[PDB]
Amino acid sequence: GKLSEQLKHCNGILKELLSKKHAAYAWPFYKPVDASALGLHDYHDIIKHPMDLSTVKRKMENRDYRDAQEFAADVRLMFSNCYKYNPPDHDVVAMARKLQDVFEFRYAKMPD
Ligand SMILES: CCNC(=O)c1cc(-c2cn(C)nn2)nc([C@@H](C)c2ccccc2)c1
């Protein structure tokens, strides 16, 4: 039941990250980065493993994640992609930092 319990905590975090409470800074992470639409023609040369909250949601719904660690690896991959691609002074990086702070502090309260 630990794995079930821990994955329910993960699902709770995911719902929070997608909630109106965090929408002001979470919105760039809702859907896959559309590189063409944003004119980011080097995005897929720099980012080899794209990740976003809609993909995390699909994987949770599909029971793709077997444990909390696998879930956290995708959420952190999403933030890492943002920190790798973008100049550190871009607004999206500040938004990533703020959403990661929400993630890390609640992920840390994982039930044992
Ligand atoms: C190298 C310069 N970067 C961009 O032009 C850029 C990158 C991203 C982005 C999204 N993710 C998940 N990673 N990167 N998003 C925007 C847009 C949507 C935007 C504009 C204003 C504030 C917040 C985001 C612009």
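Using Swiss-Prot numbers, chain A covers 344-455, in order.
Header says: X-ray crystallography, 1.7 Å.
Backbone N, Cα and C atoms are what each Cβ position is placed from, and that goes for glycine too.
In Swiss-Prot this protein carries:
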- 344-453: domain 'Bromo 2' (DOMAIN)
- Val376 to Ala: Abolished binding to histone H4 acetylated at 'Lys-12' (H4K12ac) (MUTAGEN)
- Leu381 to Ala: Reduced binding to histone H4 acetylated at 'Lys-12' (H4K12ac) (MUTAGEN)
- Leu383 to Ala: Reduced binding to histone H4 acetylated at 'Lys-12' (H4K12ac) (MUTAGEN)
- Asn429 to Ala: Abolished binding to histone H4 acetylated at 'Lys-12' (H4K12ac) (MUTAGEN)
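Here the features listed in Swiss-Prot are painted onto the structure.
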{"residue": "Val376", "record": "mutagenesis position", "DSSP class": "coil"}
{"residue": "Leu381", "record": "mutagenesis position", "DSSP class": "helix"}
{"residue": "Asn429", "record": "mutagenesis position", "DSSP class": "coil"}
Checklist entry - Considering the mutagenesis positions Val376, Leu381, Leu383, which residue's Cβ sits among the greatest number of other Cβ atoms within 10 Å? => result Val376
Checklist outcome for this item: Rounding to whole Å, the Cα atoms of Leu381 (mutagenesis position) and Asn429 (mutagenesis position) are apart by 13
Item to check | Sequence-distant neighbours of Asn429 (mutagenesis position) in its chain (C-beta under 8 A, six or more apart) | outcome: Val435, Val436
Next on the checklist: To the nearest Å, how far is the Cα of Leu383 (mutagenesis position) from the Cα of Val376 (mutagenesis position)?
Outcome noted: 9
Item to check | Secondary structure composition of the domain 'Bromo 2' (344-453) [DSSP: H/G/I, E/B, coil] | outcome: 78 helix, 0 strand, 32 coil
